[PDB]
Amino acid sequence: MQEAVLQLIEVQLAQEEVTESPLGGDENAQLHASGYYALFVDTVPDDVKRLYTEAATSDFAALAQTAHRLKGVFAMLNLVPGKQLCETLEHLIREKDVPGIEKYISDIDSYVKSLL
């Protein structure tokens, strides 16, 4: 050991990336802090209960417009998973999957319930 002898390491806290931890921090608290919580309890639950009501009548036209509305407002709130639910909702309407539609309506209801 005359040349290389001994090293401390090779990179020394380098060549690493702390780009872990995906979605999930305090998004609901963030939306509360911004003040958009007012909207969250204004038109959102109204569209949700309407979703339920229009689903009962099987008014896919109204289901679609509200799914798109929710997709837009969730995208506005920057809620990706929420907008995703609305995305699948519109797809379920296109496929005429009634049980799927109501399932996702319930999933959005449960979603909104936990975020409210």
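Numbering, chain A: per Swiss-Prot, residues 775-890 in sequence.
Quick check of the header: solution NMR.
Every residue gets a Cβ built from N, Cα and C, even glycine.
Per Swiss-Prot, these features apply:
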DOMAIN    803-890  domain 'HPt'
MUTAGEN   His842 to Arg  Lack of activity
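For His842 (mutagenesis position), applying a Cβ distance below 8 Å and a minimum sequence separation of six or more within one chain yields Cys860, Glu864.
Assigned with DSSP, the residues of the domain 'HPt' (803-890) fall into helix, strand and coil as follows: 75 helix, 0 strand, 13 coil.
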